[PDB]
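Participant: Below are the structure tokens for one structure; questions will follow.
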Amino acid sequence: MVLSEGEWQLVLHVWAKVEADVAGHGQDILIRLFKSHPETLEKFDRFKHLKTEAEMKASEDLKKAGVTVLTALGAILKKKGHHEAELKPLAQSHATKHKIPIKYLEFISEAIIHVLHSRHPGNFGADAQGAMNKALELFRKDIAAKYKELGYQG
Ligand code: HEM
């Protein structure tokens, strides 16, 4: 997977919109993930018992998780694929400690796209959607390779 400078600039332009409200994007993205793929909520011992969207929006623990994933992913995207140093410790923790299947990184990727389109449709058109899909596929491909280096095929 390879992105053009142009495709990287589309990614960073929409990420600028995420950064106008990091915590609120984090909430929307994790709630979409948990509503669309409930099994993923079981991975978060601090908030796996939340059953409603209102309880999810009121949760400090969920809000903090949302900021964690979006600050990390923003930093990775700003590397424009030169993200070996960021992905190594992410693969280590998500493969060996959190036990997150590659399939769940595919789910949260879909949740990111869904929220970007829901919140920013005047801006997140077909070119932005294509470029972001390419950037999240590169992320998936590279972290999947790291998982295999650690002895996890999925
Ligand atoms: C774009 C995808 C993701 C990124 C960038 C990301 C990033 C992070 C970071 C930076 C941390 C804290 C440092 C660390 O433990 O490595 C973390 C913790 C964690 N992540 Fe993720 N993550 C992602 C996807 C997921 C998914 C899909 C799940 C579960 C379905 C997950 C579960 C967790 C858990 C359980 C922790 C531990 C949280 C805690 O200590 O309270 N992550 N993630």
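Backbone N, Cα and C define each Cβ position, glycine as well.
Quick paste of what Swiss-Prot says about this protein:
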BINDING   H94  heme b binding site
VARIANT   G122 to A  In metmyoglobin
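In terms of burial and nearby residues, how do these features look in this structure?
Facilitator: Annotation for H94 (heme b binding site): spatial neighbours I100, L105, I143, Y147, criterion Cβ-Cβ under 8 Å with sequence separation of six or more.
When secondary structure is read from DSSP and collapsed to three states, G122 (variant position) falls in the coil class.
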Participant: What does DSSP assign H94 (heme b binding site), in three states?
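Facilitator: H94 (heme b binding site) sits in a helix per DSSP.
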